[PDB]
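*Asks:* Pasting a structure here, questions to come.
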Amino acid sequence: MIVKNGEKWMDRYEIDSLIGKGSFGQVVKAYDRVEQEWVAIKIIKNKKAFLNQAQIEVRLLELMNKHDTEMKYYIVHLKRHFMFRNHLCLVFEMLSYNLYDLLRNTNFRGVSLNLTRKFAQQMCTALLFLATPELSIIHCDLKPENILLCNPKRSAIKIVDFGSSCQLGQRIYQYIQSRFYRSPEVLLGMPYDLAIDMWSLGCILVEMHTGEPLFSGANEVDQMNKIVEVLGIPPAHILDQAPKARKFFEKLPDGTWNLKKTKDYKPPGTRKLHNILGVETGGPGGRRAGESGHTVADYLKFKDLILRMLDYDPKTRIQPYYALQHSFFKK
Ligand SMILES: Cn1c(Br)c(C#N)c2c(N)ncnc21
């Protein structure tokens with residue numbers, strides 16, 4: 001769909017410019033003459049596949065809207081939706097630039113532990129809200145690009161792109177999440193729950209502070225190998241229940257598991273998050289040496305929280321309420 005700047009829709013919206021594009025269609029900046037404000041309009045492609053998935057996205061956003069609580073305001077507000085020229089159109093509040101752009105603006109050197117903490121608190125609050133029983137919504141595509149600043153002057157954020165999202169027990173796809181942020185349970189082909197978003201968050205928070213993705217796999221086998229470098233071989237009880245365990249691992253006579261090796265990774269569990277964060281060495285690449293709010297003690301709290309978010313076991317992985325009570329968030 002060609003949308004000229006200046007185009008008027010339904011004596012209500014004046015199209016200004018293209019903000020964004022995706023597999024789903026496009027996002028435009030538009031002026032709403034009724035509310036007298038600028039809005040972001042997500043225009044879904046005129047194809048059955050994209051329409052049907054966007055209808056689920058609208059349903060989940062409307063479900064979230066009807067829950068007025070103090071935890072709901074870290075999610076982008078869907079204002080309304082309509083059909084226009086056979087495109088489902090979703091109208092959101094305007095937000096600012098995304099956390100990938102924030103990292104690109106640091107030349108991928110990362111933001112402070114204090115700004116990382118502010119992001120972590122908001123995102124944990126958002127995940128607590130999605131875990132509301134009557135919602136039980138799995139985002140399924142958390143990544144820096146899907147987290148937007150509310151205002152370029154400020155550190156408030158909201159999550160966008162409920163395009164892949166599903167309620168617990170309403171799974172469609174086995175293959176979900178962006179690979180760098182993909183949970184071990186999804187790599188392993190296991191039935192997934194809200195814990196996959198907490199895995200993504202853990203990955204995201206390390207990257208926000210280092211500037212670089214924690215686990216930058218080139219394909220699923222590389223992804224799982226990069227996870228094993230930092231966290232070791234997944235527990236046997238998980239691998240024993242995983243449809244895809246033998247994509248990555250081999251079981252021995254004594255019920256132990258080991259990596260499948262290919263042609264020539266650091267040995268399992270020897271790429272320590274302790275060294276990635278630079279806990280005892282002035283932070284990532286020693287770039288935070290002597291900076292306020294980047295003490296060893298501050299770093300150890302952060303490391304502890306992240307290792308709880310990166311539990312292989314989705315049963316025992318930290319949940320949003322408990323993440324919010326972690327010492328990392330104490331004054
Ligand atoms: C790129 N982008 C997306 Br996706 C939005 C949503 N939802 C959004 C938005 N609401 N404001 C600005 N840019 C945006």
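Numbering starts at 1 and runs along the chain as it is shown here.
Quick reminder: no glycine exception, Cβ is built from N, Cα and C everywhere.
If you look up Swiss-Prot, you'll see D141 marked as active site, proton acceptor. Residues or ranges marked as ATP binding site by Swiss-Prot on the basis of a curator's inference: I19, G20, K21, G22, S23, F24, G25, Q26, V27, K42, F92, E93, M94, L95. Under its mutagenesis annotations, Swiss-Prot gives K42 to R (Swiss-Prot position 188) the following note: Abolished protein kinase activity. According to Swiss-Prot, the experimentally introduced change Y175 to F (Swiss-Prot position 321) is described as follows: Mildly reduces kinase activity. Does not abolish autophosphorylation on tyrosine residues.
Walk me through the surroundings of each of these features.
*Replies:* Annotation for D141 (active site, proton acceptor): spatial neighbours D161, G163, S164, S165, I176, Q177, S178, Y181, criterion Cβ-Cβ under 8 Å with sequence separation of six or more.
Cβ contacts within 10 Å of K21 (ATP binding site), excluding its own Cβ and spanning all protein chains shown: 10.
Sequence-distant neighbours of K42 (mutagenesis position) (same chain, 6+ residues apart, CB-CB distance under 8 A): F24, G25, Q26, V27, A54, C89, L90, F92. In three-state terms derived from DSSP, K42 (mutagenesis position) belongs to an extended strand segment.
In this structure, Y175 (mutagenesis position) belongs to neither helix nor strand by DSSP; it is coil.
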*Asks:* Ranked by the number of other Cβ atoms within 10 Å of their own Cβ, which of the recorded positions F92, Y175 ranks first?
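*Replies:* Top count of Cβ atoms within 10 Å goes to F92.
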*Asks:* If the criterion is a C-beta within less than 6 angstroms of any ligand 1 atom, which of the recorded positions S23, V27, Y175 pass it? List them in sequence order.
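*Replies:* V27, by Cβ distance under 6 Å.
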*Asks:* Taking every protein chain shown into account, which of the binding-site residues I19, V27, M94 has the largest tally of Cβ atoms within 10 Å of its Cβ?
*Replies:* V27
*Asks:* My understanding is the cutoff is Cβ-Cβ under 8 Å with a sequence separation of 6 or more in the same chain; which residues meet that for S23 (ATP binding site)?
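*Replies:* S23 (ATP binding site) has long-range Cβ partners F50.
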*Asks:* Compare the Cα of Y175 (mutagenesis position) against each of the binding-site residues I19, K21, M94 and report the nearest.
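*Replies:* Nearest listed residue in space: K21.
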*Asks:* Please give the greatest C-alpha separation between any two of the ATP-binding residues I19, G20, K21, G22, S23, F24, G25, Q26, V27, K42, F92, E93, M94, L95, in angstrom, as a whole number.
*Replies:* 21
*Asks:* Please report, as a whole number of Å, how far the Cα of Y265 is from the Cα of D264, with 4 residues unmodelled between the two.
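*Replies:* Between the Cα atoms flanking the 4-residue gap there are 8 Å.
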